[PDB]
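Engineer: Quick one: the structure is below, questions incoming.
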Amino acid sequence: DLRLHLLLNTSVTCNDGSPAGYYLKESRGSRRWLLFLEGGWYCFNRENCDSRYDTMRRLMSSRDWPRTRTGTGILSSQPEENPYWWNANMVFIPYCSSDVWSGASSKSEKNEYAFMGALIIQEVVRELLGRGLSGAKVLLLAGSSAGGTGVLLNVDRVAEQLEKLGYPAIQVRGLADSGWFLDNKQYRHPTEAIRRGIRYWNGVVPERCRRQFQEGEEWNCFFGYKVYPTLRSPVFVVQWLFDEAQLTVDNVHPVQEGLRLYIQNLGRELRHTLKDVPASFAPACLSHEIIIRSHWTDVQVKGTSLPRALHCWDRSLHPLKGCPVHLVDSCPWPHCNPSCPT
Ligand SMILES: *[C@@H]1O[C@H](CO)[C@@H](O)[C@H](O)[C@H]1NC(C)=O
Ligand SMILES: N#CNc1nc2ccccc2[nH]1
């Protein structure tokens, strides 16, 4: 079990002004640290954040959080559930800022809600240094869905934070799961949502990407294939070719020719954006998230499981014979890979 710690800096808050926090299970014999960013969509104006506060309040507030969580998947401590990093120090950071982890704006007389995702990550890192993180060899910043996009937005800032504090020896790396979206045509008539959100949240993006797209165009940096080439930290990208969230925002729900072509073109476009991503795992399945799911060990691409691919990645950061790191399916239709989640 992982134990809850509310942030000592109570100015770093969830949407409703309650303190943010993190769940921690230490492994005293390990210098590996895993910091996981939870996902769960977002909200981008007053009325839709009000709706979210009514029936999704744990994503907006710490008032009802439990004192413990069970670590699952890559956060599990048993070797049988987690062949990759079972002995690591484990941290689960709950998503209570509704801003895809980009915000830096407090609740005030002008703002009903606080959007502090980027500041929550920085404060969790600061407080953990006094609990063992100062001795780390690797800090892996991981996340699913909105948390996967959050990895892309924040991994270089964590690296810069530790360098400025005097820790040049901690290697910061990223693992982005189900956070690699496309700004494509809908099937029946995201960019506008993100454009709205950035202004409402006072959202922040990585510096080099911001310098390319410039003012008013920062929304471009929420799309993996645009922001990834600007990053300096090593990032492993896990992405279903037919992600259910992508199909949802594309307004896709006996498949006729028009829809068949749309789905096939979406898979081919996703595969194209990953061609030059050297650490990636992209199966041809219709699904959503993987890395903290209990059965994340079951799926395979070209005969290699995801825990194995991540182990091969670790070795490459010390090509490897029989231990690949770039794994992208080529078959063109959902569940053409027999190991897809049922
Ligand atoms: C608390 O967090 C805020 C916002 O990130 C920061 O400006 C401030 O310096 C922090 N205070 C302390 C005592 O760490
Ligand atoms: N939910 C969730 N995560 C998410 N949705 C996106 C839409 C566009 C660009 C990046 C995105 N990340």
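Since chain A takes its numbers from Swiss-Prot, the residues it shows come out as 88-276, 287-350, 355-419, 428-451.
Method on record in the header is X-ray crystallography, 1.6 Å.
Yeah, the Cβs are placed from backbone N, Cα and C, and that goes for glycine too.
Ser232 to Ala appears in Swiss-Prot as a mutagenesis experiment; the accompanying note says: Abolishes enzyme activity. Unable to mediate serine depalmitoleoylation of WNT proteins. The active site, charge relay system annotation in Swiss-Prot covers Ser232, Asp340, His389.
For the listed features, I'd like the structural context: burial, neighbours, distances.
Structural biologist: Remark: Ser232 (mutagenesis position) has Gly126, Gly127, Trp128, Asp264, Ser265, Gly266, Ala342, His389, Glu390 as non-local neighbours, by Cβ distance under 8 Å and separation of at least 6 in sequence.
Under the DSSP three-state reduction, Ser232 (mutagenesis position) is assigned to coil, being neither helix nor strand.
Within 10 Å of the C-beta of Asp340 (active site, charge relay system) we count 24 further C-beta atoms, all protein chains included.
Neighbour density for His389 (active site, charge relay system): within 10 A of its CB lie 20 other CB atoms from the protein chains shown.
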Engineer: Translate the DSSP assignment of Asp340 (active site, charge relay system) into the three-state scheme.
Structural biologist: strand
Engineer: Listed recorded positions are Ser232, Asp340, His389; which sit with C-beta under 6 angstroms of ligand 2?
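Structural biologist: The ones that qualify, in sequence order, are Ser232.
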Engineer: Specify the secondary structure state of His389 (active site, charge relay system) as given by DSSP, simplified to three classes.
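Structural biologist: Reduced to three states, the DSSP call for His389 (active site, charge relay system) is coil.
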Engineer: Which whole-number value in Å describes the separation of the CA atoms of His276 and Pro287, between which 10 residues are not modelled?
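Structural biologist: With 10 residues missing, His276 and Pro287 have Cα atoms 12 Å apart.
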